[PDB]
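Okay, structure first, notes after.
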Amino acid sequence: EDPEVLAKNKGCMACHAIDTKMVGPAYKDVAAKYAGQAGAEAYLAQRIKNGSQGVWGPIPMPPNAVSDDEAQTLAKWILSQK
Ligand code: HEM
């Protein structure tokens, strides 16, 4: 289904926020810091399927069971949030 739909079925909208700061960096904000990358949604998918720290803060994102294609839409979904 749509990318956002995935954010709810996996729980991505639980620690993140299209703009408000919660457990992780806002979604749109994430694109503001990585903006300029030649494909940050692809690597974002590799870091979204395994999660990790040294990314935004000392709180490594818990790895999710999102297939590679689902984590790819999850990456472009964050940079496309509102
Ligand atoms: C499957 C749903 C989720 C998606 C699509 C998603 C996506 C992302 C992306 C693209 C990053 C970059 C991390 C990196 O580059 O390694 C990230 C970071 C982060 N996510 Fe998520 N996330 C999801 C669920 C969660 C959940 C459930 C939590 C809270 C338990 C969470 C907490 C964080 C934190 C804290 C960061 C910042 C990186 C750090 O501090 O280590 N995420 N997430």
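Using Swiss-Prot numbers, chain A covers 23-104, in order.
When the header is checked for method, it gives solution NMR.
Quick reminder: no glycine exception, Cβ is built from N, Cα and C everywhere.
Residues annotated as heme c binding site in Swiss-Prot: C34, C37, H38, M83. A natural variant is reported in Swiss-Prot for this position, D24 to A, and the note states: In strain: 129/1224.
Here the features listed in Swiss-Prot are placed on the structure.
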residue	record	DSSP class
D24	variant position	coil
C34	heme c binding site	helix
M83	heme c binding site	coil
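Reported as a whole number, the C-alpha separation between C34 (heme c binding site) and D24 (variant position) equals 14 Å.
When other Cβ atoms within 10 Å of the Cβ of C37 (heme c binding site) are tallied across all protein chains shown, the result is 12.
Between the CA atoms of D24 (variant position) and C37 (heme c binding site) there is a gap of 19 Å. Cβ proximity to the heme c site centre (mean Cβ of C34, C37, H38, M83, cutoff 8 Å) flags the following additional same-chain residues: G33, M35, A36, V45, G46.
The local packing around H38 (heme c binding site), expressed as other Cβ atoms within 10 Å of its Cβ over all shown chains, amounts to 22.
It is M83, among the binding-site residues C34, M83, whose Cβ has the fewest other Cβ atoms within 10 Å in the structure shown.
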